[PDB]
Amino acid sequence: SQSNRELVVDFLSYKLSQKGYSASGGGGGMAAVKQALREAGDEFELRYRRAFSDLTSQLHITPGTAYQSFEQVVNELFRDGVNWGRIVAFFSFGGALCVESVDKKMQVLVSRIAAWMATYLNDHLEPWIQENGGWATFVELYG
Ligand SMILES: Cc1c(-c2ccc(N3CCc4cccc(C(=O)Nc5nc6ccccc6s5)c4C3)nc2C(=O)O)cnn1C[C@]12C[C@H]3C[C@H](C[C@H](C3)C1)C2
């Protein structure tokens, strides 16, 4: 869905701006979802992320990295199944991959990482989200 691609572009633009990097991307039908995801991502990074293994140590993205290597690492998040906190961890992980790409003078990979996140989200997350209340459920549960 296009709305899911808008969530990815919004979250990544927000994370890049937090670190002082230029980005292209808060309105539309997904406005409340974008805001809740942005807040949940900040909350996850501040008090929850440190409790888990750093997934950026298992994935070193270069121009030769295939999407399947990204999927393999992301699959570690959803081992004991899918939940809203693991989805927030997924967005937070992609943001950190984009930040590292810009840090290592590989800004060209930012648009590829956004496409990979949208592919994983639509193929392996569009279905669980649909059957577990949709993004509307994430918004009233978080808010
Ligand atoms: C806190 C959490 C959860 C929750 C979240 C992740 C998770 N796990 C699953 C097993 C696993 C294995 C290996 C690595 C990781 C990982 O995340 N590594 C990462 N590295 C990096 C490096 C850079 C950037 C980002 C990241 S993420 C994880 C994460 N498991 C749970 C779980 O308990 O099932 C559910 N709920 N919540 C709480 C909460 C609280 C508040 C904020 C936010 C959203 C919502 C409202 C739920 C988290």
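Here, residue 1 is simply the first one shown, and the rest follow in order.
Technique stated in the header: X-ray crystallography, 2.0 Å.
Any Cβ shown, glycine's included, is placed from N, Cα and C.
What Swiss-Prot notes for the published mutagenesis of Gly85 to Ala (Swiss-Prot position 138) is this: No heterodimerization with BAX. According to Swiss-Prot, the mutagenesis experiment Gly95 to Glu (Swiss-Prot position 148) carries this note: No heterodimerization with BAX.
A sphere of 10 angstroms centred on the C-beta of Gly85 (mutagenesis position) encloses 12 other C-beta atoms. Between the CA atoms of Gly85 (mutagenesis position) and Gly95 (mutagenesis position) there is a gap of 15 Å, rounded to the nearest whole number. Around the Cβ of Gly95 (mutagenesis position), 23 further Cβ atoms fall within 10 Å across all displayed protein chains. One thing to note is that 2 residues go unmodelled from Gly25 to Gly26, and the Cα atoms at each side are 7 Å apart.
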